[PDB]
4 protein chains.
Amino acid sequence: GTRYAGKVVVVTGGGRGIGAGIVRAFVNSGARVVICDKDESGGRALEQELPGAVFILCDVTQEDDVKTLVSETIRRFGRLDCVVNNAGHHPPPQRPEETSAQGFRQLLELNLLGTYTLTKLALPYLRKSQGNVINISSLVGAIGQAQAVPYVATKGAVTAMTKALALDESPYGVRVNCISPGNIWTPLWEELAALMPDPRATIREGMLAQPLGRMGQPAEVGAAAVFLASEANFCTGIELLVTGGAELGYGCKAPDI
Amino acid sequence: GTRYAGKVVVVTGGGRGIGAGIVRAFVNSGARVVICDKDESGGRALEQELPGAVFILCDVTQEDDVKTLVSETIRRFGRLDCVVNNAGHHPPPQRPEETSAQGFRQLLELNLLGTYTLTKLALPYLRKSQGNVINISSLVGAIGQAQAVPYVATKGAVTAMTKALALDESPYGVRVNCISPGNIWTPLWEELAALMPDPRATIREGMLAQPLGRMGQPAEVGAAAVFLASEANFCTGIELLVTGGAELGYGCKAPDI
Amino acid sequence: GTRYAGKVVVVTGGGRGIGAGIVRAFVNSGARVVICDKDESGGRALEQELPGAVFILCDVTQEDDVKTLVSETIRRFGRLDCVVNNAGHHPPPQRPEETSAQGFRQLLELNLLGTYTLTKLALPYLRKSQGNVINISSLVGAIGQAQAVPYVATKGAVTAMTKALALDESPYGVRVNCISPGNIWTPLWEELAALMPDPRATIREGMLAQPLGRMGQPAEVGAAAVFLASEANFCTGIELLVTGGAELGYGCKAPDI
Amino acid sequence: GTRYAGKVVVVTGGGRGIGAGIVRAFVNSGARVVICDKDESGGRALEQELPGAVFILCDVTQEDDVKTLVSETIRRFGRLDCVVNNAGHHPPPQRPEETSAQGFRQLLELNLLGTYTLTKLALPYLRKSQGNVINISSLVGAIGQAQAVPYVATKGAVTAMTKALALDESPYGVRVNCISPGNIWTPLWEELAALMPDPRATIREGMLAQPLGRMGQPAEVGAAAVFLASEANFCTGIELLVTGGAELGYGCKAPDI
Ligand SMILES: NC(=O)c1ccc[n+]([C@@H]2O[C@H](COP(=O)([O-])OP(=O)(O)OC[C@H]3O[C@@H](n4cnc5c(N)ncnc54)[C@H](O)[C@@H]3O)[C@@H](O)[C@H]2O)c1
Ligand SMILES: NC(=O)c1ccc[n+]([C@@H]2O[C@H](COP(=O)([O-])OP(=O)(O)OC[C@H]3O[C@@H](n4cnc5c(N)ncnc54)[C@H](O)[C@@H]3O)[C@@H](O)[C@H]2O)c1
Ligand SMILES: NC(=O)c1ccc[n+]([C@@H]2O[C@H](COP(=O)([O-])OP(=O)(O)OC[C@H]3O[C@@H](n4cnc5c(N)ncnc54)[C@H](O)[C@@H]3O)[C@@H](O)[C@H]2O)c1
Ligand SMILES: NC(=O)c1ccc[n+]([C@@H]2O[C@H](COP(=O)([O-])OP(=O)(O)OC[C@H]3O[C@@H](n4cnc5c(N)ncnc54)[C@H](O)[C@@H]3O)[C@@H](O)[C@H]2O)c1
Ligand SMILES: O=C(O)c1cccc(-c2cccc(-c3cccc(O)c3)n2)c1
Ligand SMILES: O=C(O)c1cccc(-c2cccc(-c3cccc(O)c3)n2)c1
Ligand SMILES: O=C(O)c1cccc(-c2cccc(-c3cccc(O)c3)n2)c1
Ligand SMILES: O=C(O)c1cccc(-c2cccc(-c3cccc(O)c3)n2)c1
Ligand SMILES: OC[C@H]1O[C@@H](O)[C@H](O)[C@@H](O)[C@@H]1O
Ligand SMILES: OC[C@H]1O[C@@H](O)[C@H](O)[C@@H](O)[C@@H]1O
Ligand SMILES: OC[C@H]1O[C@@H](O)[C@H](O)[C@@H](O)[C@@H]1O
Ligand SMILES: OC[C@H]1O[C@@H](O)[C@H](O)[C@@H](O)[C@@H]1O
Ligand code: NA
Ligand code: NA
Ligand code: NA
Ligand code: NA
């Protein structure tokens, strides 16, 4: 209740899923939290539920929405300590020949450039507070995924950008880290499974992709985020895996001819 | 002279620098090579110099240029075995607050989406030949660089996209790999150093960034590319480092307070 | 004060340096801690200083010492939740031709096999408590170090062993993770610098090896350990870097000839 | 036939499997090859089959055997350009509680210290020739394997040691690299499968662990070794994956509870 007391945190895509788990974790740590989301439904309810959280409608692909998000955070709370860039999307499975440069550009706008834009607008305030940035990437940026060329590319970009910005902001004492989740049970995971030929089989495969034999929870990503913000003062430019071991060992990915 | 005989290779940005080194390596291996570049000067001279290389003017950011590049390669040579996505650029050093979303989008168009577009248009022919794709990324996609947030992001994207496409194309026997060079002495390296406060000091730092104590050569990247195309039949989705050891050991990157 | 209340932790090499920082972090989290060390001086004083910590003399290279460490922990505290394998040593800088297979074997006994032996003897109790293992490796296991072939080899082994054991123990709900510190200011760091030609220059180089421009503290490694034990329930087989960014970017590691 | 003409190569464990594939690749490149093996059967036959290869009986765990291997190579061929440290073994699958420190020490002697000892004794001659070292590690050193704690640890050590030695030998122009194979169809692979409950199922799982849907061949590891020796003059301290993509994507490794 006191690990991050007195601090102000912005969480993008905080209305449901991982983002909402991160919001809850920071509120439980004593922080005040600004929930940013393009959708009113979940975020507005979260603001009613949690003292110390408020909701600001903001589409991170719209630069003026994001400018207003930062200026309202400062006007209302007087400081900014941490930005969590969680807003993002995974398209349906798409073979490479089924993708388009147009769709790729649109996914870059959300998953990469929205993270860039909020970070840029927040850094003057983060420098004053010696605050930090936490980007939500994905394990598949590191190891790849089938039927997801644009999505994987955007997450490889986020992870790399995290390291570049960590170098640039280190002289100011501003840390920049990312979390790479694996399979986390969220509304997005459920939506994707529901469009599959056999949703139940997809969910079962998703559980068995981890040595731990289950999917992760938003609360687990949230705890990792609170650690990076509040207790990781010698960590910058790291990729914190929250994956249940999915990257470990040999598995089913498809005698020497 | 026979390691890649009978094969047809397209090299983007092949008019100078690393690209020209890759062109020369493939010609020396027995391949026919299509040199793609947006600039006529170097590529046209290379086509006169090298029997078995021809030049096609093509800006990889223009989708119809790239469509014509593929259709002319097939019309003239009857097959396509390997695409080397080398065209790319490094902006001047830029602090994060000095970058723009606009500039970031333009760099994504070249370094990421041009690679995507040629690969997409070539894959139907690569499937017929069980050919392969080689993307030229950078070590800094993996470890970061100072004053280069957009560039680093684009190269993290390329490396990740390589792994995603390797998964997707593996059932067809089409391999997709990347090379991550470190400091290679090229016209781009020289141009960047020339705008620095002390160009000679920048060049010396560039040499000493490798344990080997020198920069790499285009011919060395070219040899790695010929290996991946011609003799690496069980390699897919790898990142081949051609860096002189720059990523190894502790160095000068800036007692416990 | 309650994050790890009711839990029992064993920390090897806990008498000074990183180990003592880890001991303090777990006591502050509410745990009872068994301090293991081959040296009485620091550990005995820590047991007097910290309610909830006790000292057991134990050389982790002696299998019967370690058997007694586990049996006494169970006899005295009734359970075992976490083992932190921190005991280890760095030899003086040694050129490869100055090392011996004999010295290499002795360093393997401490840095690798002592970690193996305590882990093996503790796992039956960790399975009962769904506890976890935390190994202290090093960044140089991942990126190398000059004049340290045996030390680097032992830390590459620890990091890899962590992943293997994470796979094996995942069906039992026992997580196995490691922390890879970079330059942490400890008595061992000070001892090594003191034998150098210019100790002050070595210390300054050590600070500048991180983009953050300082060395890390034992308390920072300790906070990472408490996170892994208490709040990282979907993390297994990870390597948590506590390095200040030392692995990021180009540096001084030693134009193309 | 000329890529490595005039050069002298030592391959340990060269009598069968990957080692024999490496021997053949270097002979085909124009090199003279010394086949080292503890077993006479395969190596002696290879020496009769291949002009330019000779067999020397040598157990790499016996330091005086290795001293004689180097001194006889120099006496017979007058120079030494490349050492390939391939000799190694994989124990049967063993749960952690079924391993012993004794067995772990014995596996370290072969897989780690034999590589160390030959490298040490060869480096004075490699410095004279600006030669290179190639260590055969394993993908599982990087990602782990189930039921193989000692084996995984030894391969993590080899990969890390490669980077340390690359740093140390870089001032002399001696490169040190490793190859990490995945599933390669060899007599050792066949022996391990034969002791499994269902050998045919194990072999099928082994093929499907790669996106390419087959196991690799010794000849493919051999081609990678010839590349590193003969054409990778700016590569030092790299880990060259020859794995068929086994490390890519999600797989079967075992909804959020
Ligand atoms: N669920 C997983 O398994 C998983 C794994 C790895 C990474 N991730 C990443 O975690 C993040 C959250 O994923 P999730 O599964 O919780 O997704 P989700 O779809 O359940 O939640 C995403 C939230 O972000 C909001 N959002 C979307 N576009 C936005 C925009 N333009 N502006 C503002 N808010 C926007 C949505 O409205 C929603 O409330 C994403 O970046 C995703 O790539 C998820
Ligand atoms: N030089 C290095 O140290 C280094 C290091 C790592 C990665 N790289 C990468 O290697 C690649 C080549 O770099 P370089 O140093 O040889 O650069 P360069 O500038 O010397 O050569 C690049 C070539 O690509 C061409 N090109 C640029 N934009 C193009 C476009 N839109 N369409 C077609 N051709 C285009 C240029 O005209 C030029 O001939 C780039 O992807 C770069 O990011 C270089
Ligand atoms: N200090 C750094 O920069 C750094 C960096 C990376 C990793 N590490 C690792 O962190 C760990 C602790 O390092 P440190 O700098 O605190 O060292 P230290 O020498 O200051 O402390 C090590 C402690 O372990 C004890 N110890 C040594 N051998 C032992 C044995 N056989 N049995 C029991 N206890 C034993 C010592 O007596 C001492 O109290 C080591 O594993 C080291 O490799 C340290
Ligand atoms: N086969 C795979 O899938 C695979 C995968 C990754 C790594 N590797 C590694 O590749 C190497 C070769 O493996 P393989 O499958 O060809 O094995 P193998 O058992 O088929 O061949 C190993 C050879 O080394 C020899 N050897 C063993 N101990 C020796 C010693 N003390 N001194 C000298 N020679 C000795 C054996 O007699 C044999 O001829 C090993 O290091 C192994 O760990 C193999
Ligand atoms: O790993 C991630 O970062 C991620 C994020 C959100 C949802 C999912 C998800 C959830 C459910 C199915 C799939 C799926 C299945 C096959 C191909 C493919 O392309 C995607 N993917 C993953
Ligand atoms: O590492 C690469 O992929 C790369 C590619 C081409 C040129 C250079 C280069 C060449 C010369 C200087 C710099 C430089 C220096 C300081 C900051 C910065 O941002 C870039 N960078 C690198
Ligand atoms: O990075 C580590 O895990 C580590 C751990 C403890 C101490 C030191 C240290 C401390 C001081 C000097 C050196 C040093 C300097 C040159 C060569 C060399 O071989 C070691 N090394 C590192
Ligand atoms: O990946 C390697 O470096 C390797 C090397 C040689 C043989 C095999 C192999 C060959 C056949 C089975 C297994 C196996 C199966 C289950 C558990 C286990 O522990 C090992 N392992 C792997
Ligand atoms: O929709 C799947 C899951 O999404 C998570 O974000 C929610 O916290 C869970 O209650 C829900 O079961
Ligand atoms: O301009 C720097 C270097 O660029 C390379 O691409 C050329 O091959 C060299 O001849 C030249 O010195
Ligand atoms: O000896 C160097 C440092 O070692 C650390 O373990 C101690 O906590 C510090 O007080 C000390 O300055
Ligand atoms: O024993 C399995 C395989 O081992 C390889 O080393 C040989 O080259 C193959 O002929 C054989 O089928
Ligand atoms: Na509220
Ligand atoms: Na020509
Ligand atoms: Na006490
Ligand atoms: Na012969």
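Chain A is numbered as in Swiss-Prot; the shown residues are, in order, 4-257, 266-268.
Just so it is clear, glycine is given a Cβ too, placed from its N, Cα and C backbone atoms.
Residues or ranges marked as active site, proton acceptor in Swiss-Prot (evidence: sequence analysis): A:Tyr154. Within 10 Å of the C-beta atom of A:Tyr154 (active site, proton acceptor) sit 26 other C-beta atoms, taking all shown protein chains into account.
Residues or ranges marked as NAD(+) binding site by Swiss-Prot: A:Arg19, A:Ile21, A:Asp40, A:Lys41, A:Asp62, A:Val63, A:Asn89, A:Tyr154, A:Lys158, A:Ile187, A:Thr189, A:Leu191. Under DSSP, A:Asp40 (NAD(+) binding site) is assigned to a strand (E or B) in the three-state scheme.
Under mutagenesis, Swiss-Prot gives A:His93 to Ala with this note: Increases kcat for androst-5-en-3beta,17beta-diol and 17beta-estradioll. Shown in sequence order, A:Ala151, A:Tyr154, A:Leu191, A:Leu195 are the residues of the chain, 6+ apart in sequence, with a C-beta less than 8 angstroms from the C-beta of A:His93 (mutagenesis position).
The Cβ of A:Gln148 (mutagenesis position) has A:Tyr154, A:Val155 as same-chain neighbours under 8 Å, each 6 or more residues away in sequence. Under DSSP, A:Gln148 (mutagenesis position) is assigned to coil, being neither helix nor strand in the three-state scheme. A:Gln148 to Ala appears in Swiss-Prot as a mutagenesis experiment; the accompanying note says: The catalytic efficiency (kcat/Km) is 30-fold increase for 17beta-estradiol and 11-fold for androst-5-en-3beta,17beta-diol.
Around the Cβ of A:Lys158 (mutagenesis position), the number of neighbouring Cβ atoms within 10 Å comes to 30. For the recorded site, A:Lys158 (mutagenesis position), the DSSP three-state label reads helix. Among the mutagenesis entries in Swiss-Prot is A:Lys158 to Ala, noted as: Lacks of activity of testosterone 17-beta-dehydrogenase (NADP+) and estradiol 17-beta-dehydrogenase [NAD(P)+] activities.
Note: A:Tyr253 (mutagenesis position) has no non-local neighbours, i.e. no same-chain residues 6+ apart with C-beta under 8 A of its own C-beta. In three-state terms derived from DSSP, A:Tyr253 (mutagenesis position) belongs to neither a helical nor a strand segment and is classed as coil. Quoted from Swiss-Prot, the note on mutagenesis experiment A:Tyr253 to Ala is: Lacks of activity of testosterone 17-beta-dehydrogenase (NADP+) and estradiol 17-beta-dehydrogenase [NAD(P)+] activities.
Among the mutagenesis results in Swiss-Prot, A:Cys255 to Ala has the note: Does not affect kcat for androst-5-en-3beta,17beta-diol and 17beta-estradiol. The residue drawn here is the original one. Cβ neighbour count for A:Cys255 (mutagenesis position): 15 (other Cβ atoms within 10 Å of its Cβ, all protein chains included).
When the binding-site residues A:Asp40, A:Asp62 are compared by the number of other CB atoms within 10 angstroms of each CB, A:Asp62 has the fewest. Within the same chain, residues at least 6 positions away in sequence whose Cβ sits under 8 Å from that of A:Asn89 (NAD(+) binding site) are A:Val14, A:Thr15, A:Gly16, A:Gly17, A:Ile21, A:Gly22, A:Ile25, A:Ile139. Two residues, A:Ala257 and A:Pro266, bracket 8 residues absent from the model, and the distance between their Cα atoms is 13 angstrom. Pairwise Cα distances among A:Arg19, A:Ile21, A:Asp40, A:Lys41, A:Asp62, A:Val63, A:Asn89, A:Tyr154, A:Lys158, A:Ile187, A:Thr189, A:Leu191, which the record gives as the binders of NAD(+), peak at 23 Å. In sequence order, the recorded positions from A:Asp40, A:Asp62, A:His93, A:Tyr154, A:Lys158, A:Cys255 that place a Cβ under 8 angstroms from a chain D Cβ are A:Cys255. In this structure the alpha carbons, written CA, of A:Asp62 (NAD(+) binding site) and A:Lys158 (mutagenesis position) are 19 Å apart. Nearest Cα neighbour of A:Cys255 (mutagenesis position) among the listed binding-site residues (A:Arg19, A:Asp40, A:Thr189): A:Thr189. The two recorded residues, A:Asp40 (NAD(+) binding site) and A:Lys158 (mutagenesis position), show a Cα separation of 20 Å.
Around A:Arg19 (NAD(+) binding site), the same-chain residues six or more apart in sequence whose CB sits under 8 Å from its CB are A:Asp40, A:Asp42, A:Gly45, A:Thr189, A:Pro190, listed in sequence order. In sequence order, A:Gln148, A:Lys158 are the recorded positions among A:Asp40, A:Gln148, A:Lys158 whose C-beta falls under 8 Å from a C-beta of chain B.
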